[PDB]
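Below is one structure, written out as structure tokens; the observations come after it.
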Amino acid sequence: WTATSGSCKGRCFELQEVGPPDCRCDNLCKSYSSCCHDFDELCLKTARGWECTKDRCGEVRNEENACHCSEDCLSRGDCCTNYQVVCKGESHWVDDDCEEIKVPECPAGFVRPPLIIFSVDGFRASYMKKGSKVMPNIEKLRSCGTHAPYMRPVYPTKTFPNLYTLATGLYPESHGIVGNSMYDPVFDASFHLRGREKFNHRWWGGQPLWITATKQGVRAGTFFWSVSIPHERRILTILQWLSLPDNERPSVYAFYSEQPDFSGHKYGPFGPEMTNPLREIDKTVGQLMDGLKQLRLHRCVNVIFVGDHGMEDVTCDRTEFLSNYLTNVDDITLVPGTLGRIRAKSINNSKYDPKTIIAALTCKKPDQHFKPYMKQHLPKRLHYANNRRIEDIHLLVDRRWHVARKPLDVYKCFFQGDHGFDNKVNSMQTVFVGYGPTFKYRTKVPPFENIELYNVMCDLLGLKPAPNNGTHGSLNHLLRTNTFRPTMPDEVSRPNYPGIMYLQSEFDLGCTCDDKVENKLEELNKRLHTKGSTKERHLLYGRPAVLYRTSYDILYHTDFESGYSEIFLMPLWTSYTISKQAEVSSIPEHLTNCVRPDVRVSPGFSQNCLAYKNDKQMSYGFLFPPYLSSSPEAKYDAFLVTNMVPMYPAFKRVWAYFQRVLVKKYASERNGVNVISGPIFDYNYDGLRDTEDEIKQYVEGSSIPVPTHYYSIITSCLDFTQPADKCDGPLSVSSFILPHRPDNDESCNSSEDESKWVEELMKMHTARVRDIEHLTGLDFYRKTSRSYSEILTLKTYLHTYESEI
Ligand SMILES: *[C@@H]1O[C@H](CO)[C@@H](O[C@@H]2O[C@H](CO)[C@@H](O[C@@H]3O[C@H](CO[C@H]4O[C@H](CO[C@H]5O[C@H](CO)[C@@H](O)[C@H](O)[C@@H]5O)[C@@H](O)[C@H](O[C@H]5O[C@H](CO)[C@@H](O)[C@H](O)[C@@H]5O[C@H]5O[C@H](CO)[C@@H](O)[C@H](O)[C@@H]5O)[C@@H]4O)[C@@H](O)[C@H](O[C@H]4O[C@H](CO)[C@@H](O)[C@H](O)[C@@H]4O[C@H]4O[C@H](CO)[C@@H](O)[C@H](O)[C@@H]4O)[C@@H]3O)[C@H](O)[C@H]2NC(C)=O)[C@H](O)[C@H]1NC(C)=O
Ligand SMILES: O=C(/C=C/c1ccc(OC(F)(F)F)cc1)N1CC[C@@H]2CN(C(=O)NCc3cnn[nH]3)C[C@@H]2CC1
Ligand SMILES: [Ca+2]
Ligand SMILES: [Zn+2]
Ligand SMILES: [Zn+2]
């Protein structure tokens, strides 16, 4: 209940909030039914259209009009956007040639270039090209501004998570908005689209741009707009705010459009009925740029044209039903659609077993159009686990399909488009264009993740970003002028460089190796290998930096080089270069069980084979593969206890294929590759490395910890006519984070040869170097000829393995 006996007289779209019970006059008031009685009358005029006609120029002012064509309207800052064109014989913004904007042309009293964020729902990346013929205003922005072919959203590819990630730079798991619909088990409440619960502040974490602005003395226009407020009014409101005196005037503005998402659901992504929605966006953009030209701001303001996600062909008939897999369907709640989330219907039931739910959903039909995971087993690049609002059980749904619980939920067909799938899917990609004095001229940039923009928008506004998941500096190549020069973090732990300190007989590991067969030329030469005489062949980008306090040793060998952790009893990283000319060999008969002690590292800081024998679930593998040894002699180095890592047999299949076939293959395709591999420990699935006392799993009867994942970073020359190990120019990279899992239930073809399923699993588990840095606490690419900004961009790249957009 609100007494709304006040008035909006003089308060149309006031910027600060007066609380209950006094009536409101802001673009939010409708959503509370707390607008003053006269709001519609005064603040939402609609009379006489949104365009000056030839027969309205120099007219007498009449306050009841929606906009004005009167001689004094320029001053009042409330002209129609085409006032100058029709009346003063000016040309539309779109119809002028674009001159480069080498410096801000801002009128007096403007201390900084404003920022307008023009956000559009469901604007699929491929609209920029496939609709270019009917979007001339936006094609001017794109071609004269700075654009990327596409921009990658976050999972899930839904509106709320993506809009709030754009405003926070945070992953959904961090900011809290993990779906359009949500249940919080601590709150005992649901977050929905229709309803008022979504308004409470307790859902929203992190610090969005407008709060970041306000707290640092930069005033902001409001971001939310009510559904009923038409777009034309929204633009005039932004143009009026810009007329406000210097000390009242916001520096950052936002506009939003429900289109083209709204129509895309009805007609699909490319239905013929989509041309019209696109025409209207362009028209709206036209009114803004025309209106800015009127205020002498068109070479002063920076404009961001950005979408939240794309759109895919989806229909009712393409629905999987859980009622055809489970018998016990009324014992679960599903959050359905382009992604599934399952939980117990009642927490009062003791016999609710997720192991058995996943069983019944795994590879149960050759058709199957979805795949269950436990959230911690999701690809780490999705960063979709670390929140109480995300249910333990998750369904990754195939592009073009839906998941529902029972058939009745789907009839008690209409739609032809939807969105929400995995964020590396082409149809889900969206747009970025930046145009203005601070952005670059006629410049294309590589695709980037939307988590990066918060940082840039803070830069555009001279703000200091709140802690976020962007990598600040990685988008400096978008900007004409930078206020952030990124600097490399300092190494926390310096290594030990141990020599030969131990005799064989001091080791009691229970490990045998047949290696007792017997020169000054080639015996002087392999000591040199252990001092690192070939370290600049196998360690091309300097040693990783350890960014935490720990104790580790650098170990040199002929073929490879490692940083060995005395705490975790295995390498943090292993580095080696495989040239194009290198040859694959096999593990000879006599060395199949061979595990040699390392005489640089004490018995007490080593693994032992006895644990592996006694633990019937856990086998072992090697980080540097014996298969790629340079010679029969060097192959012995690969069997050192200090190259050894614990591996479930099931996972040895995956790993073996990678080491035996794929590395050589990549070395052929890319003219050699540098490989760095190591373990990852993340039992708390927060995407960050775990300390010694968070380890949940050891090899039975030992202090040998068990990685939750294994990673590799594969670098080469981008100019592939140059060997990896002699690259003059920019680098090219691909990475992965394989889940270390006791089975291969994730791959429904696993009973076949490794050549059918392994490389497919690895593609799904593609990863950014930065993702690995978070999980390891290391820092790569410390010594290159390349600028640090470029290296940041390199570390944020993700190889998607998709086709061309
Ligand atoms: C992506 O980027 C983000 C952002 O950088 C990364 O996330 C950050 O990660 C940090 C490390 O995990 C984490 O630090 C915690 O913070 C704990 C308390 O923090 C509270 O305050 C936060 C700050 O808010 C303020 O923000 C601005 C400044 O930027 C200020 O101006 C304002 O005043 C703000 O208030 C606040 O964000 C945070 O809120 C979370 O919880 C709310 C609900 O309770 C949510 O609404 C909100 O969204 C946040 O939720 C996310 O984060 C929590 C983790 O806190 C997570 O569980 C949720 O799922 C969700 O994702 C807080 O209210 C602090 O207690 C922690 O310190 C403990 O650990 C240290 C370790 O050294 C100990 O030394 C210390 O003693 C302490 O231990 C205590 O706990 C032990 C057991 O738990 C116990 O035994 C012991 O005795 C102690 O009691 C630690 O510093 C940041 O909070 C987090 N920030 C954000 C925004 O999420 C993220 O890692 C990145 N991801 C990747 C993959 O890189
Ligand atoms: O005006 C806004 C916000 C504007 C905004 C602009 C810029 C932003 O960020 C930054 F500038 F920082 F980048 C952030 C927010 N609203 C109103 C409409 C509702 C209803 N609504 C829907 O109907 N979605 C359609 C849908 C439903 N299912 N899939 N799609 C989704 C919801 C969005 C929020
Ligand atoms: Ca962790
Ligand atoms: Zn959306
Ligand atoms: Zn939608």
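Heads up, chain A uses Swiss-Prot numbers, so what you see runs 51-462, 468-573, 576-591, 617-887.
Looking at the header, which is where the method is noted, we find X-ray crystallography, 2.5 Å.
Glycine is no exception: its Cβ is also placed from the backbone N, Cα and C atoms.
Shown for the domain 'SMB 2' (98-142): DSSP residue counts in helix, strand and coil, namely 12 helix, 5 strand, 28 coil. The domain 'SMB 2' annotation in Swiss-Prot covers 98-142.
With a cut-off of 8 Å between CB atoms and residues at least 6 apart in sequence, the same chain places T209, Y306, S307, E308, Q309, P310, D311, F312, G357, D358, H359 near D171 (mutagenesis position), listed in sequence order. What Swiss-Prot notes for the published mutagenesis of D171 to N is this: Abolishes lysophospholipase D activity.
Its Cβ taken as reference, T209 (mutagenesis position) is surrounded by 19 other Cβ atoms within 10 Å in the chains shown. Under mutagenesis, Swiss-Prot gives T209 to A with this note: Abolishes lysophospholipase D activity.
Per Swiss-Prot, mutagenesis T209 to S is noted as: 15% of wild-type lysophospholipase D activity. DSSP gives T209 (mutagenesis position) a helix state.
Here Swiss-Prot flags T209, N230, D311, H474 as 1-hexadecanoyl-sn-glycero-3-phosphate binding site, drawing on similarity to another entry.
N230 (1-hexadecanoyl-sn-glycero-3-phosphate binding site) carries neither a helix nor a strand DSSP state and counts as coil. Sequence-distant contacts (6 or more apart, same chain, Cβ under 8 Å) of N230 (1-hexadecanoyl-sn-glycero-3-phosphate binding site) comprise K208, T209, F210, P211, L243. What Swiss-Prot records for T209, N230, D311, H474 is 1-tetradecanoyl-sn-glycerol 3-phosphate binding site.
Residues annotated as 1-(9Z-octadecenoyl)-sn-glycero-3-phosphate binding site in Swiss-Prot: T209, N230, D311, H474.
Experimental mutagenesis is annotated in Swiss-Prot for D311 to N, with the remark: Abolishes lysophospholipase D activity.
The C-beta environment of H315 (mutagenesis position), restricted to residues of the same chain at least 6 apart in sequence and closer than 8 Å, consists of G172, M361, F470, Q471, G472, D473. Quoted from Swiss-Prot for the published mutagenesis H315 to Q: 20% of wild-type lysophospholipase D activity.
Under the heading of mutagenesis, Swiss-Prot lists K430 to A and annotates it as follows: Impaired secretion. No effect on lysophospholipase activity. Within its own chain, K430 (mutagenesis position) has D764, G769, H791, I819, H847, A849, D853, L857 as residues 6 or more apart in sequence whose C-beta sits under 8 angstroms from its own.
Secondary structure at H474 (1-hexadecanoyl-sn-glycero-3-phosphate binding site), taken from DSSP and collapsed to helix, strand or coil, is coil.
Once the 5 unmodelled residues between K462 and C468 are set aside, the endpoints remain 11 angstrom apart, Cα to Cα. Most Cβ neighbours within 10 Å, among the recorded positions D311, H474: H474 holds that distinction in the structure as shown. Proximity to ligand 4 at the level of Cβ atoms, with a cut-off under 6 angstroms, picks out none of the recorded positions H315, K430, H474.
With 2 residues unmodelled in between, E573 and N576 have Cα atoms 10 angstrom apart. With respect to ligand 2, the mutagenesis positions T209, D311, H315, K430 contribute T209, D311 as residues with a C-beta closer than 6 angstroms to one of its atoms, given in sequence order. The record gives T209, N230, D311, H474 for 1-hexadecanoyl-sn-glycero-3-phosphate. Within 8 Å of the mean position of their Cβ atoms, the other Cβ atoms in that chain belong to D171, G172, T207, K208, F210, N212, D358, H359, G475. Following the DSSP three-state reduction, the secondary structure of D171 (mutagenesis position) is strand. With respect to ligand 5, the recorded positions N230, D311, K430 contribute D311 as residues with a C-beta closer than 6 angstroms to one of its atoms, given in sequence order. Among the record's 1-hexadecanoyl-sn-glycero-3-phosphate binders, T209, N230, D311, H474, no two C-alpha atoms are more than 14 Å apart, and one pair sits at exactly that spread.
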